[PDB]
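A.B. asks: This is the structure I have questions about; it appears just below.
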Amino acid sequence: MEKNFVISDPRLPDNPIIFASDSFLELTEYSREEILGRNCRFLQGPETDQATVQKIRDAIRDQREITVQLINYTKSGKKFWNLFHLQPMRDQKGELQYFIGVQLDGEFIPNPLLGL
Ligand SMILES: Cc1cc2nc3c(=O)[nH]c(=O)nc-3n(C[C@H](O)[C@H](O)[C@H](O)COP(=O)(O)O)c2cc1C
């Protein structure tokens, strides 16, 4: 199955990417060496809704799952809608270990309705 996802380590500064799937690199047009060690906010750009970004920030803080749809950008500046799902991962002791983020490319929710 095709699967776009990245894994970050929130126990390192600014929650860097430590793994990115091959399909994620295909979707975003970045190479792995460009991405490792970066926060995934590099996919955002001028048309990204800051109110939606704030929902993600809150979800990270509370370590809760969240799904939002937002505009992201490829390396070449192509805009794509991203139905983005964030999932905390905990170790056996219940301590946060990783976050996984999964991206689905498509305008699933029409933008006029998303605007509401
Ligand atoms: C594992 C993971 C994957 C993420 N994937 C995306 C993504 O695909 N697109 C996106 O716009 N933001 C993504 N983010 C969110 C940004 O990295 C960042 O958390 C968000 O912009 C809010 O934090 P900031 O206000 O410090 O930028 C992801 C975050 C994590 C932890």
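Here, residue 1 is simply the first one shown, and the rest follow in order.
Just so it is clear, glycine is given a Cβ too, placed from its N, Cα and C backbone atoms.
Per Swiss-Prot, the feature FMN 2 binding site maps to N39, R41, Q44, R57, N72, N82, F84, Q103. Mutagenesis annotation in Swiss-Prot: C40 to A (Swiss-Prot position 426), described as Severe loss of light-sensing and light-dependent autophosphorylation; the structure shown retains the original residue.
Just tell me what is around each of these and how deep it sits.
C.D. replies: Around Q103 (FMN 2 binding site), the same-chain residues at least 6 positions away in sequence with a Cβ under 8 Å from its Cβ are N4, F5, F24, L27, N72, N82, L83, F84, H85. In the three-state DSSP reading, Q103 (FMN 2 binding site) counts as strand.
Within 10 Å of the C-beta atom of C40 (mutagenesis position) sit 22 other C-beta atoms, taking all shown protein chains into account.
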A.B. asks: Quick one, of the binding-site residues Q44, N72, which Cβ has the fewest other Cβ within 10 Å?
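C.D. replies: Looking at the binding-site residues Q44, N72, the Cβ with the fewest others within 10 Å is that of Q44.
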A.B. asks: Should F84 (FMN 2 binding site) be counted as helix, strand, or coil on the basis of DSSP?
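C.D. replies: Strand, per DSSP.
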A.B. asks: For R57 (FMN 2 binding site), which residues in the same chain are close in space, meaning a Cβ under 8 Å from its Cβ, but six or more apart along the sequence?
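C.D. replies: In sequence order there is nothing to list, since no residue at least 6 apart has its Cβ under 8 Å from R57 (FMN 2 binding site).
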A.B. asks: By the DSSP assignment reduced to helix, strand and coil, which category contains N39 (FMN 2 binding site)?
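C.D. replies: In three-state terms, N39 (FMN 2 binding site) counts as coil.
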